[PDB]
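Contents: one structure, followed by commentary.
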Amino acid sequence: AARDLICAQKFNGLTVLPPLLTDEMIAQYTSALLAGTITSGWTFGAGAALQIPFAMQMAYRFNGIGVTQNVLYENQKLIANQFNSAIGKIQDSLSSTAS
Amino acid sequence: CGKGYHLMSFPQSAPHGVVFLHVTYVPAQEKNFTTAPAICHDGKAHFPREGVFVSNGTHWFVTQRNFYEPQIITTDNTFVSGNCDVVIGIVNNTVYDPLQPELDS
Ligand SMILES: *[C@@H]1O[C@H](CO)[C@@H](O)[C@H](O)[C@H]1NC(C)=O
Ligand SMILES: *[C@@H]1O[C@H](CO)[C@@H](O)[C@H](O)[C@H]1NC(C)=O
């Protein structure tokens, strides 16, 4: 067809080098961070990863912001539903608007 | 201020710079336990004030989060909130009352 911009950049001595970590390696790092966050809490960043149920970890998070932990255990399904609705809203905003 | 739970730091002078000696706290020897979010006693839900409920298989204890120091579950280290029909994962146990043996004697 026609000459590309990248070909004209290449023919004049301008070269683009690939990064050291591929996108699959970044995705592996991201998945490891997510799995350590979900299954351990903050314990995997200060030493060995210690398992804790996610409701009890979330009660620790509620205790950290000044709310007593019976508030989570007495409103667990509502908080789970609100989290799922907000994740779905992020899905809708990412599939709709690209700005 | 370093990797781990920070305790102290010490400066040292270096050419064109500074060196920090960060002193941290690192947990060492973990151990698996069975845990519950609340204790159902006399139709009341008990939650730990500070700490976590753990079980070695037969008896239940309350201990702090970063060090295994098991203690007997008592109304001093627990508080009451509602009944047992709401919490998911609540277990049945007794909670010790210090006033009854003092009143009996
Ligand atoms: C805890 O349990 C898991 C699986 O049951 C096991 O792999 C692990 O060695 C146990 N002990 C510790 C200290 O994590
Ligand atoms: C706890 O005790 C109540 C009555 O004391 C009983 O109805 C309930 O089934 C018990 N729960 C379990 C898990 O055994």
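Note that chain A carries Swiss-Prot numbering, so the residues on display, from first to last, are 845-943.
Including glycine, each Cβ sits where the backbone N, Cα and C put it.
According to Swiss-Prot, the protein has these features:
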VARIANT   A:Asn856 to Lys  In strain: Omicron/BA.1
VARIANT   A:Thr859 to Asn  In strain: Lambda/C.37
VARIANT   A:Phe888 to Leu  In strain: Eta/B.1.525
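Most Cβ neighbours within 10 Å among the variant positions A:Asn856, A:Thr859, A:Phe888: this distinction goes to A:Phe888.
In this structure the C-alpha atoms belonging to A:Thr859 (variant position) and A:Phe888 (variant position) are separated by 41 Å. In this structure the alpha carbons, written CA, of A:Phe888 (variant position) and A:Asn856 (variant position) are 49 Å apart.
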